[PDB]
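Single-structure report; data block below.
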Amino acid sequence: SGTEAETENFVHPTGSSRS
């Protein structure tokens, strides 16, 4: 969804429900 940063999904931001 969108995505702009380096990835915004690895371990911390990983998640679509809440995150």
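Chain A is numbered as in Swiss-Prot; shown residues: 271-289, in order.
Note that Cβ sites are derived from N, Cα and C of the backbone, with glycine treated the same way.
Feature annotations, courtesy of Swiss-Prot:
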type    : residues  : note
MUTAGEN : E276 to A : Loss of basolateral sorting
MUTAGEN : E276 to D : Loss of basolateral sorting. No effect on basolateral sorting; when associated with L-280 and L-281
MUTAGEN : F280 to L : No effect on basolateral sorting
MUTAGEN : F280 to A : Loss of basolateral sorting
MUTAGEN : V281 to A : Loss of basolateral sorting
MUTAGEN : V281 to L : No effect on basolateral sorting
Protein Cβ atoms within 10 Å of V281 (mutagenesis position), excluding its own: 6
Under 8 Å by Cβ from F280 (mutagenesis position), counting only residues of that chain that are 6 or more apart: none
Per DSSP, three-state class assigned to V281 (mutagenesis position): coil
